[PDB]
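Undergrad: Attaching a single structure in structure tokens format; questions to follow.
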Amino acid sequence: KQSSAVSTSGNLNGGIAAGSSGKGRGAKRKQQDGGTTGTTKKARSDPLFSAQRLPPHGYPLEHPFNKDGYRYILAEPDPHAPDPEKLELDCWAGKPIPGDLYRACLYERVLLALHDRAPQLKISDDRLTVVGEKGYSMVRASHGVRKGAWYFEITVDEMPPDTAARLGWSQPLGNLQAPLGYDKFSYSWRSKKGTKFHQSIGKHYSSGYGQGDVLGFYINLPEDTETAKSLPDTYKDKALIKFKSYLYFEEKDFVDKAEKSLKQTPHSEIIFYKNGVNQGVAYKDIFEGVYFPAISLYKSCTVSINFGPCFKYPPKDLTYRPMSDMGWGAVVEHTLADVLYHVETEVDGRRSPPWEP
Amino acid sequence: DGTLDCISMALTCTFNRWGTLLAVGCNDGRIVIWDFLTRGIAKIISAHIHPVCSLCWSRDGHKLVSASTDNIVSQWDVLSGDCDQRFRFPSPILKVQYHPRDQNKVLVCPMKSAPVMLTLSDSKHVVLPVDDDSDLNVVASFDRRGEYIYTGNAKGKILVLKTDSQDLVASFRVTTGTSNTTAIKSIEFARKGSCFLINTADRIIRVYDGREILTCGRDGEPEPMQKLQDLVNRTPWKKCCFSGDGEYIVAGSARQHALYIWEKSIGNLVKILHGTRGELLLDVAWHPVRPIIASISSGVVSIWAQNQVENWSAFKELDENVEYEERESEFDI
Amino acid sequence: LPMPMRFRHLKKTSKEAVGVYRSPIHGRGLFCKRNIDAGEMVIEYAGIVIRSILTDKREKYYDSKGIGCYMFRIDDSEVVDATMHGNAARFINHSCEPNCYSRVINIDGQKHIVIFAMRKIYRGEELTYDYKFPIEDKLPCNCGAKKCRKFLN
Ligand SMILES: Nc1ncnc2c1ncn2[C@@H]1O[C@H](CSCC[C@H](N)C(=O)O)[C@@H](O)[C@H]1O
Ligand SMILES: Nc1ncnc2c1ncn2[C@@H]1O[C@H](CSCC[C@H](N)C(=O)O)[C@@H](O)[C@H]1O
Ligand SMILES: [Zn+2]
Ligand SMILES: [Zn+2]
């Protein structure tokens, strides 16, 4: 309400368009020894310190979850995107590409991302179950599908009568306080009777659900060709912030789409299984945009997502991919995204192979 | 909490059977029968030239017994105001009391002599017995039904007689704790149930249940239902009374012109009402079927009511914030 | 004093501290019945604590019923809706010069919107605070203050 000037918080200011290329002037270059963060190349220890795990569900206490179309991710220093070699005779040959950052994820495996949960959403990493207290809420996994066919599961550990979880997929723009299907960008199942919920509309084109159901979830979206028919460029936003005691990265998320025309992604579908037994097709009409597996809680619902290598009734398809596979695929993809952005800003020129892949 | 300018020299008041009228005595010796609903005086009776210090309604409400300071007792029809009967005694009368179940009969507590029970049909009188023969100051009262007579002396002795035979049906002396007696200031009963109270010279009100005295027999040790006092100020009580139901008890601190309100079962102090620091508290009464309390102080009457949450607070009124209970289909179509 | 203890005291004294009467500001409003000190708890805007996402569904609902919305934003996630269930705080007018101010407190985990006194408020005074209503395109104000914006918005 003042002017096109300094950011809304004096805690950290990013370089405005008039202060272009202003890197986040957060912590000073003068660091303390510390000792705990003095890991070297000879030691074998994961620098991403996961919090203490507790059998009772807990809350991430100092994480400002996504809002206003503003995505929030973990940050690590990464003082140099590694390009160190011998001192070449030409002192103007190589570029260090000092991004001084990375999207390192606080996860041993592809799990339910804590960055995209509601403040009323509790997790227990003993089974990575998710639970709530009042009404409905939504959580999502770490990964997100953009093409191909894949598959995961949800295991339900507690379903009292006043406890009805919902399980399915949701694109970004999905308000994580809504019950996973209240908008047109989410398609789920209600875990009282198998009922497909989308646009808050319930449809009985489905089988029946059981209290101890280990439910399999198969979903096939077309390649990014039929998804976009154009450039699927991924120019990323990256902003450095130093929240109360830790460094984090902000990126710009998508905006609420007013899409009211139906253009289904070609040959995309969703299939639901009960313990591998085909519960049937859920949604053939699938809108564009990346999707991610999501779970909605009612009052005190206990469910958990699960990947493929520890499966119970897996499909024997050679094309579908477990949660972990697409997870590390997207992780490596965002690594290359950081690489390319630091290249763009740091070294003149860019170049990519024969487009098709 | 609301006074009346239309009456002067208020000295003693008495509710009718249903708490609709209030007969107040005045220093001129007049009865002012004032109405609650119309909030106006209903009748004026030239009772005595002498102020009236004792007033009681009849059960039908058509008779009022009045006692002048001239030792002149007189019965008056409330519709006409005529002196139905008139009697005079020695040892000026301290109190009169219609019999609750026989308005023909009326007990009278005089100053120095024993209380005597008279009838209106026949101008006879039955002198009630006195234990110690030397009290010279014994208050007496009918019970709720008029079946027994409770007489308390200046020496803490308490006799329960039967109203018809005057035979000693129970007895006990109250204690000051250690070993001493105390002047029985007054005996009050509940219009509902059987709990009654005693105001004594120790400034300590003692609440009992008459059945326990009856089963205690003569010369026993009945404990009170409750013991009530101002542990803070140690204030005497000029006049006390139950609530209409009998679960609230009020005492009038004439020392500081205040009103203490305790409960019956627990006995904890409900509240305190403060009057004009310059007013001398004289008389206290409770509305028999309302949380309304009449006070007579320095010849002026004040009214103390108690209202509910409504009269402006009645959407659906709530007191504290309510977390909405979201449903399963709360977002469903 | 502890916010819980202060809140208990406020909920005990609220019924006898304030009243509602005919108001020269507009219609009926909240007046002071006992001299209120500065910063002390005047009144809770008690009501139905709901989440923000359910506001519109309620609002349109009231819009379908012709019943005025009595909602105050607790925060970006919660709202006290007093349209159907509330307290006397639904009769606090606004003044550009308020002797009161709204603050959100946390008691035992639940948030309460309490109007406290910006200054020492005396008996008979009408209670008013800053609604801080965003600028629309116009509600005239009759608060009587010399600094009055002529419009809440
Ligand atoms: N300061 C002010 N200036 C102009 N209008 C005001 C006002 N304060 C309150 N109002 C009006 O009064 C209404 C209060 S809703 C209460 C209705 C009415 N006063 C009653 O007591 O029944 C609002 O809708 C608003 O339009
Ligand atoms: N300065 C102002 N101008 C116009 N309306 C106002 C106002 N201040 C308060 N209001 C009214 O206050 C209401 C919201 S809260 C209601 C409090 C109001 N005193 C009452 O008696 O109901 C609105 O409907 C609006 O009509
Ligand atoms: Zn104003
Ligand atoms: Zn104003």
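For chain C, we keep the numbers from Swiss-Prot: what you see runs 3814-3950, 3954-3969, in order.
Per the header of the entry, the method used was electron microscopy, 6.2 Å.
Each residue, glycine too, has its Cβ placed from N, Cα and C.
Swiss-Prot lists these features:
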- C:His3839, C:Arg3841, C:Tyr3883, C:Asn3906, C:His3907, C:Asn3958: S-adenosyl-L-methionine binding site (BINDING)
- C:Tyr3858 to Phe: Slightly affects methyltransferase activity toward unmodified or monomethylated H3K4me (MUTAGEN)
- C:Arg3864 to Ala: Disrupts interaction with ASH2L and RBBP5 and nearly abolishes histone methyltransferase activity (MUTAGEN)
- C:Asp3869 to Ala: Does not affect methyltransferase activity of the enzyme alone or in complex; when associated with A-3872 (MUTAGEN)
- C:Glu3872 to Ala: Does not affect methyltransferase activity of the enzyme alone or in complex; when associated with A-3869 (MUTAGEN)
- C:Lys3878 to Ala: Affects methyltransferase activity of the enzyme alone, while it does not affect methyltransferase activity in complex; when associated with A-3874 (MUTAGEN)
- C:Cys3909, C:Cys3957, C:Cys3959, C:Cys3964: Zn(2+) binding site (BINDING)
- C:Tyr3942 to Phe: Shifts from a specific monomethyltransferase to a di- and trimethyltransferase activity (MUTAGEN)
Undergrad: Suppose we screen the recorded positions C:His3839, C:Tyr3858, C:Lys3878, C:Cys3909, C:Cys3959, C:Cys3964 by Cβ distance to ligand 3 with a cut-off under 6 Å; which survive, in sequence order?
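TA: Among the recorded positions listed, those whose Cβ sits under 6 Å from ligand 3 are C:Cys3909, C:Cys3959, C:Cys3964.
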Undergrad: Check each of C:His3839, C:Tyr3883, C:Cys3909 (the binding-site residues) against chain A and write down, in sequence order, those whose C-beta lies under 8 A from a C-beta there; write 'none' if there are none.
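TA: Cβ contacts with A: none found.
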Undergrad: Using DSSP with the three-state reduction, classify C:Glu3872 (mutagenesis position) as helix, strand or coil.
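TA: Note: C:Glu3872 (mutagenesis position) is helical by DSSP.
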Undergrad: Please report the number of other Cβ atoms within 10 Å of the Cβ of C:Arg3841 (S-adenosyl-L-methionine binding site).
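TA: Here the count is 13.
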Undergrad: Would you mind reading off the Cα separation of C:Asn3906 (S-adenosyl-L-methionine binding site) from C:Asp3869 (mutagenesis position), to the nearest angstrom?
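TA: Pair distance, Cα basis, whole Å: 24 Å.
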Undergrad: Based on a Cβ-to-ligand 4 distance below 6 Å, what subset of the recorded positions C:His3839, C:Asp3869, C:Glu3872 would you report?
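TA: By the Cβ criterion, which requires under 6 Å to ligand 4, there are no hits.
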Undergrad: Enter the number of other CB atoms within 10 angstroms of the CB of C:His3907 (S-adenosyl-L-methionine binding site).
TA: 22
Undergrad: Quick one: which of the recorded positions (C:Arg3864, C:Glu3872, C:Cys3909, C:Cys3959) have their CB closer than 6 Å to ligand 1?
TA: C:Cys3959
Undergrad: Taking only C-alpha atoms and a 10 A limit, tell me which of C:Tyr3858, C:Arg3864, C:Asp3869, C:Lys3878, C:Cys3909 are near C:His3839 (S-adenosyl-L-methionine binding site). These are the recorded positions.
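TA: So the list reads none.
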Undergrad: What Cα-Cα separation, expressed in whole Å, is found between C:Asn3958 (S-adenosyl-L-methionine binding site) and C:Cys3964 (Zn(2+) binding site)?
TA: 8
Undergrad: Suppose we draw a 10 Å sphere around the Cβ of C:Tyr3942 (mutagenesis position). How many other Cβ atoms does it contain, all chains included?
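TA: Other Cβ atoms within 10 Å of C:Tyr3942 (mutagenesis position): 23.
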Undergrad: Say we define neighbours as other CB atoms within 10 Å of the CB. Which of the mutagenesis positions C:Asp3869, C:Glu3872 has the fewest?
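TA: Each of the mutagenesis positions C:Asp3869, C:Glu3872 was scored by Cβ atoms within 10 Å; lowest is C:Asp3869.
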